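K.L.:
The structure that follows is given in the form of structure tokens.
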Amino acid sequence: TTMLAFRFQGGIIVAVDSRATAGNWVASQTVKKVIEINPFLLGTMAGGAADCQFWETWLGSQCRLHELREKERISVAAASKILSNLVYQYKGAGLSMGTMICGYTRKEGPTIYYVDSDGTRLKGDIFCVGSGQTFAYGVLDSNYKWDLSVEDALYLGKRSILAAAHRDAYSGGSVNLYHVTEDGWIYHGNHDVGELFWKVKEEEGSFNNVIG
Amino acid sequence: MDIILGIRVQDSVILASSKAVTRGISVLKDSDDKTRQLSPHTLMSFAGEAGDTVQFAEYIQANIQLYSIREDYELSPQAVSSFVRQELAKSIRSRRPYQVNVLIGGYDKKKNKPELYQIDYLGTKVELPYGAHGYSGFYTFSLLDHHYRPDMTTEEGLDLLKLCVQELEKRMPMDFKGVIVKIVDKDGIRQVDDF
Amino acid sequence: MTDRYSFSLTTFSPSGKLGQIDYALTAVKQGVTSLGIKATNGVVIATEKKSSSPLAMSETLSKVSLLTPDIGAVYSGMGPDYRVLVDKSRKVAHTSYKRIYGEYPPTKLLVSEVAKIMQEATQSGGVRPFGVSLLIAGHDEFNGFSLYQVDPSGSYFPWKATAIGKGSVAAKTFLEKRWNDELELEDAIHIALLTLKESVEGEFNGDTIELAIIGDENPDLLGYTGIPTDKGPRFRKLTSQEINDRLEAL
Amino acid sequence: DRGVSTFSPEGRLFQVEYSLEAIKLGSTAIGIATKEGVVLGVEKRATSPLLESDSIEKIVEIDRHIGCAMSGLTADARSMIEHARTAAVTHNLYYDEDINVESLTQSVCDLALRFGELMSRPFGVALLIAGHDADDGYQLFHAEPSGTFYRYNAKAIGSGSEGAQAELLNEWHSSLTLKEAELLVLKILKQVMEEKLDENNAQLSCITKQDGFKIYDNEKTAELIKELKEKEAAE
Amino acid sequence: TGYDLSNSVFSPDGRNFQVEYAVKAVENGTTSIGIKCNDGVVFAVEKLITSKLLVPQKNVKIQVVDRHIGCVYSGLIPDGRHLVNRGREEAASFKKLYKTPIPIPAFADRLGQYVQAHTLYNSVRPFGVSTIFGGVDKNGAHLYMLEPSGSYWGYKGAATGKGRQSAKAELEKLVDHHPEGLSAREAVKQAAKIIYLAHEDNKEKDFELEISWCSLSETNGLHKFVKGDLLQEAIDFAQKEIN
Amino acid sequence: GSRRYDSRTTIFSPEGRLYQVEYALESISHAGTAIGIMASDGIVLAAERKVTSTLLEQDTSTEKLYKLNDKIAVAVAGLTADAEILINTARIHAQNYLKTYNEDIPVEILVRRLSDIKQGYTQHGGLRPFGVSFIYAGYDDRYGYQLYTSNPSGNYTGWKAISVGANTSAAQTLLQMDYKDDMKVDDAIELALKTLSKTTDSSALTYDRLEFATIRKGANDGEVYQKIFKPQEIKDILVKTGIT
Amino acid sequence: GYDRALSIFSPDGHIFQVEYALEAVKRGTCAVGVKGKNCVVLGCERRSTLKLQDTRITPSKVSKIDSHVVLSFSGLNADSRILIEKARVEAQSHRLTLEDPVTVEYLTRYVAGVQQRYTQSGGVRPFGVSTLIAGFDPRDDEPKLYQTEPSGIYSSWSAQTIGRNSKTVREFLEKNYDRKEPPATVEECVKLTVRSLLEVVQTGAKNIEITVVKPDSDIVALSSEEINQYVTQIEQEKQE
Amino acid sequence: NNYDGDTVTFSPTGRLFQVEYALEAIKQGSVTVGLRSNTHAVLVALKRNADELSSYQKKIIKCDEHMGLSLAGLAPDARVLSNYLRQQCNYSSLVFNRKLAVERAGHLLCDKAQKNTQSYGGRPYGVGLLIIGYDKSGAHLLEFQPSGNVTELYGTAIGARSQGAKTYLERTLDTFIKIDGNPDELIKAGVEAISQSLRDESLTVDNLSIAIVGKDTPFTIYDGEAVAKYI
């Protein structure tokens, strides 16, 4: 698994891979690791598939109840904390979760919280989680700027997952892209890694080690 | 978390805390502030198990803020430290204990004295001129034992603190990504933004 | 089922009276006279064994009860209420004191515990007050000899000497004339017997009178020897013969 | 005294019948269901001119497809609304879909008779629950403290209800437009209200399939009031 | 006064008026009886046919407890069912712990204590039934009758309901004329007659006869309902005696 | 069922008054008068025992003045047994606070806690309220010397001088007349005894009918001392102030 | 546990226990709230039947729920403490979970919810308290003023009064408060609040308390002398 | 009088007035009819509206594929009791792979209602129920009273003016019991029965509610134009 999310001038880019493994066995290449909590909030899924799916869907229900009661969009701070407080109650029982709660509100701007099953809740600009996180960080760190365009930011996220998908055995399948704006998230397609790799190799001149 | 240091000088308490947050293989963040303001003249830094540190710190913060509002009065650093100790002493025999070590730096406005309290996750409290948690003391205490004076200025305290951090950066295997330094005195709490 | 009386049965009336407590005190007033006198070297408590039938064996009915080795109790009012209070008083002396401090409670604190139980029956849900007034005599190392009265309300007062029940008003006047701060225990017993004779109609002897003292330690009643610090109970119930001996010198 | 769950000799629960009297003292609320949507309107009835009337919240959103208006002891409605919102959201969580308007109403009505010696008394408020679902289209329900709910083409509750209901009897037909329903609620509210109806002492709302539940702006309602005045002067 | 408004309150007489009012509900019910025979017991009950629309033989009144005890009652039918449900729980727990089926005297006290418990508090109402029950155990046949107060005794014959006086008189004749005893088959016949005779107090509507029995020789000590030919034979015997 | 016998101790009257609280206050108006006077250098607590006897053991007797901790004491007016229940709870609260914060409990926090307990009995539980009014005399380093009172409603207020129990109307008028802000403890001692002497229903005010206490910084240097007066000491101060 | 239904409907559809709780509010000392353009002022009556009072330590009528919100009340003093404590706990709980202080409306809604709950729960009586809750939402400069009552209904007010003789001071406010132009300054708002209490109070001495709440957690209570200057200036203009 | 304050109090003649008052609520309710043959069992119910804008209150509730009832009285109480039946039918199927006998269903309803008549704090149910079903012993019809009394019948009626329908069924007994293998004729007999209880109003398309269960017929409810055939 490889997922990243980073803040920039135009909001947030979320990029994930699509592979699921049960040992060496590749169970799926078409897994949705981004969860559409609601039209404004996204969550990433690492660790326990069910734990992430179940509780971030539940989170969407809590966010909906909040805005019904308060007549106002829930903050990313408040939404992330509902989830982190919940998993903290279960600490020790064996939940496995590594997620980035991503959103864009008026009062906060673009915001990302890394939330984790041992109770961690961290606000930050760039996060990368999963078995292939180190590969993606390398591409991110060397190319990241705040003043990236939406087009270049989307590509950077796509390219960073590709880096991980190549090297990490447990990452691959396809790349899912999202762009989070103040008016909500925008999906930017499913990209097969097989086809994407060759395309990027030729156009970019990278991966000279690999024969194509 | 890793390194938290404290030093009580003439007229203030200085807390230094590392900025790194490491989740196993990667350093996820290099600007983390491992501290909470409990009251205008009381600061608490913390280190221990992930999640429990912030949960405990914010829980304490909420309780002291509640007391402040109810009584329209700021508890003394001693009173706050005793409350914190009891919570940790209670916690150690719980089903799942808070694995959190803290330093409490406060300026007592009644006595006009700075005060530094060191409390570990067992509820072991000691008032000290300077303190630390984890391995931080192993590298820094020999320097503090040598140079420390009770009549030091805040600037001299910061210089002695720099020497401690330099020794840590030299001999510690882990990269803790520098420290955030905060000063607690009669005027309240402020952060040294260049260290 | 379930106890659905979770509300107070004793409440303030418009005049500020707690009716059920007043009525409990009225029941105490109808009760047989009992008294207590404190001397310099002891305390005496006494009452009449008003036998309900001559076929009844009145020795099996104990109106004067040992609470601890150094504390005794007598009552006026409802006998059954007294009996259960004695059971509770004996137990609370252990649970709330002896099992904690390894020694028996001082008189004033045991009285305080009994008083608390009686107070709670005056406020707790679905119960009536106890229909007794107690006289508790006792000794302890740091307070010496003492005598306390406990009423249905839970209020308690220390006395040099007093009486409760039927002829208490006349008895207290009798005690005021005779009591001084130089009385020896035998003098107090003598005065107790004199005072008690006034309120008794029929037979007046060791079989119709119940009398106990808090006095010297009784090593002969300890049941074992070998521990110097353990010297025996100060509570002692006088025998029928011992009472009759003092009725000749009356 | 007597049990809270006691039956009268006529076979009615005393407390339920008495709560119905409290609802009669409440401010008027009206609902009209059409094939283009359901309209909900209320009388705000501020007790003083210093009371900021936009803080009077007698029309409330339960979900995007379900709205609700209240009449009677309006404080009692808060836990009913909370339950309704929770039930709507919970069902979506369990079934990945919108809940049926009837099912929501039934869930609210289940609370009603949970009183005795559970809560100490029935609710002192009646609700008009309006919404849309794919199976039964636009719907309007009247939820009572008896636990009974009736579906209505149009319904009025509160102090001016019987006068309003007689008016709704004559005016409602199966071909009403949404605009016609809006004016009709305004017209009947104006008829039964003590004070003169304006955009500050009355409130409109609607539920449509496209846009969901919406509370009308005071500016939007003010225009509909002006449109009403002119068409009544037109004959 | 006001002593009769609340259960478990002693009147100045020393009476529990609420229990006495429960008896009135019993006296208002249909007639039910019990006859103790040589090696068992017979139970019979009057079932009033309120309407032609009642399905014959379907609304069964007599109830079995365990496999050896029969129970019949007069008064509020639901109260009787509640008592039998408890009785079945008592019998089950007894057999669970002690293996052997509950003896009849043991079972009698279990019902007795439970009914008596409903005279101790004002938060419950006394039972509006008198229950006739019994069966065969290791010590032989036993017949009991239990009142709303919780009072019960053993009986040679028992009767309750609206026609209890008539029934009792008939039962007393059988006791006098048969000191040696009555057979199970005789008792079934006699039970039919007595219910028919007791039906004079309920003569407005016609009725349906229901009989059951436990006998060591006839049913192997198990409770069974009298059905078909044996029931008809008893009905014929009963009809012959009233004419 | 049981409802029939329920007095409903926690209901409003049509006028918006709590029946039981009002009736408990009526009870307290017959209790012996207790007075508290706050001075710049200490606090005085004076209280009248109710019609006593010559056979009552006074030196071991306590019905009015109770110690809650080393810094705080109370004067009681009402049912003594009810008061002891609350007093023990207050003593425990003070110790809980001391264990938690390692500082002596501030006077108002203790007063608020007891007053909240009284309040609870008026709103829920269906039990009768405590027929007790307290005068709290205490010291802490925030507000210094403080006097408070609480009554069965659970309402509490602060005072420079205050009375509870019998003849409070007459007592309060006398205190209001002679009290001044720059007053000292020795003057306050005299005022308290003079006020009791005039308001008492007894023929004369004697030592055996009184309980007396002072809270002074007349403790050697920067500390506070509680003094529960002995029978002989009450007799002496009665002679000193010229009442006997 | 004690489960008795104390708050119940009567044949005419009234809950008398809730209505009698309002009668307790009617007896309580007068409280008034007035919001200006950039402030809210809470005025409170102190009955002068109690002198020899220690005003340093006596419970003040206005209570801070958080650094930015205050609560005053009319009715049973002991009852109000329970609502104040609950509100203070909820304020900190909100900061802990939402990471933002309560809005004035949210805090009002919570307190009102507690009051309502005590009108249909077994074994409890309603609070004999009405409250005025005032302050500013976080990072907002719009003044907020709400009212609650024993039944649990709540609403926003440009100006409002509760307690004894509140009918009279509401009469004053209704003719003296202009919505198109609220008291533009702190001075004007305090003056109008003191004026409204002077219709009812008696002596303008220690009988009037004034608390001013401004945006960004700026809350201060006026002293005797400061209020006395308003009292002086008002009557000198009145002598004309 | 002095003995009707709660369900825990007998009167001096041994009556339970709260139960009798609960029985009175049924008499105020709209009429519903039940009848059966040897192959089928039918419910017919006259639904009641609040006014001309309102819907007609539903009267028939399905409990299982082989069982269901019609109500008269407090509708929420019918919902509670029908929910309980649904659970008991369901427990029998899940645990014992067994369809719950109609007679046993009657016994369970009796016992549930009885507990509310002997305890303090509670109240009797204010609804009457007509349960029909087809089990291993054929077609069945039950009448439930909130006193606890449950009775198995060939036919019956409860609610306002139910006496007219009940007399008709008592006359027709020998005819309708023989209507085997003909669902339409059995319903006709039920519609004709409920007609003997109508005054001023007649059976319309949104007024009438019919249910049927039988040998090869799951419990199904007919409303709207599905009952126009029988009007």
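Residues displayed in chain A correspond, in order, to Swiss-Prot positions 76-287.
Placement of Cβ uses the backbone N, Cα and C atoms for every residue, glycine included.
In case it's useful when we look at the structure, here is the feature table from Swiss-Prot:
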- A:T76: active site, nucleophile (ACT_SITE)
- A:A124: bortezomib binding site (BINDING)
- A:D126 to N: In DOA3-1; decrease in activity (MUTAGEN)
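Quick one: where do these features end up spatially?
P.N.:
According to DSSP, A:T76 (active site, nucleophile) is assigned to coil rather than to any helix or strand. The Cβ neighbour count for A:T76 (active site, nucleophile), using a 10 Å radius and every protein chain shown, is 26.
The Cβ of A:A124 (bortezomib binding site) has 18 other Cβ atoms within 10 Å, all protein chains considered.
The number of other Cβ atoms within 10 Å of the Cβ belonging to A:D126 (mutagenesis position), over all protein chains shown, comes to 20.
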K.L.:
Specify the secondary structure state of A:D126 (mutagenesis position) as given by DSSP, simplified to three classes.
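P.N.:
Reduced to three states, the DSSP call for A:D126 (mutagenesis position) is helix.
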K.L.:
To the nearest Å, how far is the Cα of A:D126 (mutagenesis position) from the Cα of A:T76 (active site, nucleophile)?
P.N.:
15
K.L.:
Using Cβ atoms and a cut-off of under 8 Å, determine which of the recorded positions A:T76, A:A124, A:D126 neighbour chain H, and list them by sequence position, or give 'none'.
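P.N.:
Answer, by Cβ distance to chain H: none.
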